[PDB]
Amino acid sequence: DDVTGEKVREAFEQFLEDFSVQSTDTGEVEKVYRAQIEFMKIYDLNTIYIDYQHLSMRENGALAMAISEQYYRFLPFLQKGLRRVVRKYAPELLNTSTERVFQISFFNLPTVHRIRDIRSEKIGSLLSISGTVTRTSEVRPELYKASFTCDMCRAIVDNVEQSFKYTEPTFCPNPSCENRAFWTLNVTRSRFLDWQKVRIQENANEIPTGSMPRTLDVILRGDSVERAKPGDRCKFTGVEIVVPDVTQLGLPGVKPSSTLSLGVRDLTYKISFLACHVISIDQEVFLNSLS
Amino acid sequence: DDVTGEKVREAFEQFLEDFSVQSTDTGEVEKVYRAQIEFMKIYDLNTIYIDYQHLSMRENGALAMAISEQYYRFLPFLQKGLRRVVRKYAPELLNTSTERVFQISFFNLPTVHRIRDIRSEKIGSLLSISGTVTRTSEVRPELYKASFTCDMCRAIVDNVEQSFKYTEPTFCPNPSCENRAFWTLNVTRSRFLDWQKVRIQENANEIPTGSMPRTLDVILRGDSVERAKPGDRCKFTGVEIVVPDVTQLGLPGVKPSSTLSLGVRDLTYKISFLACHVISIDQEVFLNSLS
Amino acid sequence: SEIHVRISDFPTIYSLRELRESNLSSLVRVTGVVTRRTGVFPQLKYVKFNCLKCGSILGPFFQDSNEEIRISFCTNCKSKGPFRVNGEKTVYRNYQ
Ligand SMILES: [Zn+2]
Ligand SMILES: [Zn+2]
Ligand SMILES: [Zn+2]
């Protein structure tokens, strides 16, 4: 294992408990993260909103910089730390009632990147984008964790994690088997989340001289599905992501390729986005959202 | 199922349980069989001596006639009956310390039939044959209860008792298999019975005029193995059994056959004898034997 | 590569004809007179099956003395053809 990952995970779960923002005159000081955890237990939701400003304030923002620069690498550590914190205080909401997935969303990033500002050096990092929603697809299931039926000693392995791509369980329900050639998936022991792809488009005011509009594909995973109608300006916060592309086969420039036998595979990709959450920009509900 | 077999089995159980007779002038009325059960339990023996006259006196000899005439079918029923008798009275010796294969060795039959007097109608029946021991084999282990490892859905399953022909378990520890590819035996878990094939000649006095001494092959199992001496006159008690013969294919006369795609098996046999009781016909030892 | 332990002075002594079957899978101490020797024969100890479909040889698999193991499937590339043995890389043991 990695020592640095353990360090960042333990610090994460440490300040999920030790952090406490003041309430100024009215309310003294309260544990904002613990207050949000109590809110989570009360409403039985599935996603926790964490302000980036507080993380920047804490510990001279070194941990904030570390989590912003390498969000993808530390994400499983973040999930584990949050699970342990939930176990410490109010562990009732841990399970679905098999297991309930906890989503972590960061909001109020210091800066906003336009679609034309996407850069390769920001790949895998945390940032925010602002675009206009053009096409929205159906909310479809995706394999959070995948179960399969064995080939030799036909039997079903239960609740195995499914990565970004198809995975094969190395272990077997029968330990003597150690055969994985033919797996038959079963939906019962396979977890799922909500998947929806939204094609955002650059806003008019951000377009340079002469350039025709540029657009990006944004994937909304979790409760944020169907949160934006087509033709609305929304602010997306998430992690910069890459997805394989097979169309750029004749483009100029040497195509990266992997050799392994032969083991050939063209490493061509296109940039996309995975957004943690989306923010847009009777008389009772209307009357409520006023000062 | 067969009603007659079960009825005869329970009748045998009852007759054994309530066996009664005066013991000489001393010992009063002694349930010789029930007391000898614990007498042989003292040494944890594996033989139960069923004198024929005991079985013959009761039920006007009907039980003895049923046992003698159709011994091969009744023998497993008698085994279950003996196990139940051990369960009811004297259950302390059942375990080997799986379960000792108790031997029912009948004796004191009415008549002894010679080798020349062996007949094809009386196969499957109980009788005594007297001959001269000429050739004896080694004490080679014989497969009686086997442990089979299924090629598919691999595991170890015991208690798959071996029949006269090879037998493998159709049901598997993991039922999804239901396949019998390479059921593999193991040394440490399978059960075996001592075995010995003894060749016997016809006695000189009973040889027909102008004929050669006809021979016979006799199978010895259990504690009765390695009892006969080459050149020692001995009597054998048991059942006539047929064994496959691959030599008598060119002999004259039609041959038994089957049809099931030819689906045909060349069916020939030669008559042998499975025996249970065999007997041979320091000065203190000889003095002790002396009356 | 390996070491062995040679047990001595077992209590019970059985003659050859008294083995019967209870002594199965058990340590026995018997005495006799040697009659025939079969010479010294190499026997497979650390066999290395080769996979011509993989490209090179596979790992050294310990050969059980009860029976000869077989490569029905290659756990790596699922090869049905090559399961042969290379007498150079294979490490043998004495047998008599
Ligand atoms: Zn399996
Ligand atoms: Zn099976
Ligand atoms: Zn291979």
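What you see of chain C is 291-386, where the numbers are those given in Swiss-Prot.
For this deposited structure, the header notes the method as electron microscopy, 3.8 Å.
Positions of Cβ are set from backbone N, Cα and C atoms, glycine also.
Reduced to three states, the DSSP call for C:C364 (mutagenesis position) is coil. Sequence-distant neighbours of C:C364 (mutagenesis position) (same chain, six or more apart, CB under 8 Å from its CB) are C:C341, C:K343, C:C344, C:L348, C:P372, listed in sequence order. Among the mutagenesis entries in Swiss-Prot is C:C364 to Y, F, S or H, noted as: Loss of activity.
When Cβ atoms from all protein chains are considered, those within 10 Å of C:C367 (mutagenesis position) total 12, not counting its own. The annotation that Swiss-Prot gives for the mutagenesis experiment C:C367 to Y, F, S or H reads: Loss of activity.
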